[PDB]
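In what follows, a structure is listed as structure tokens, so that the remarks can point back to it.
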Amino acid sequence: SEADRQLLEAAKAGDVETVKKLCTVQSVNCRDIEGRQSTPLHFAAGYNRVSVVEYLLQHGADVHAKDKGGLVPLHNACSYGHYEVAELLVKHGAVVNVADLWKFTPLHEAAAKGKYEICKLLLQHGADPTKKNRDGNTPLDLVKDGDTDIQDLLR
Amino acid sequence: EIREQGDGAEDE
């Protein structure tokens, strides 16, 4: 659908006014069929569009939606290091220990990317730093050797 | 296949 394509794009662009105009029952959780099946909320989260994330969360977006690889919008926020988005998604019920297809959790992502505040957020909401992904790696295992502050945080 | 991070962009 043409409105769907424009909504997904407005979410990436952070054009909240266009998002407001294009949001319908069906479009608010539509999927990018030719891409990774991301929803508007995956894109807003991944592109750090805080106002769009806030609007979507208030108007019918599913915080738990998975893309083709099993990523929820919290994974996108953590992977690209967007703290405010990660906090909003967690405050709105994102499951902090959710695993994608590869068994990576948001904390695996935040640890690998070395995002202090995001790791702190997830740990405070019960993120399990003992969880192994399919490489047998815990989030602590994914912290870069150069990233001393994150290592210490996760012990 | 390589594991993909999902749709999004880095902050500056």
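We number chain A the way Swiss-Prot does; in order, the residues shown are 490-644.
Placement of Cβ uses the backbone N, Cα and C atoms for every residue, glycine included.
Within the same chain, residues at least 6 positions away in sequence whose Cβ sits under 8 Å from that of A:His553 (mutagenesis position) are A:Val561, A:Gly582, A:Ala583, A:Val584, A:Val587. According to Swiss-Prot, the mutagenesis experiment A:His553 to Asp carries the annotation: Enhanced hydroxylation by HIF1AN.
Secondary structure at A:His553 (mutagenesis position), as computed by DSSP, is coil. For the mutagenesis of A:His553 to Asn, Swiss-Prot gives this note: Enhanced hydroxylation by HIF1AN. The structure shown keeps the original residue.
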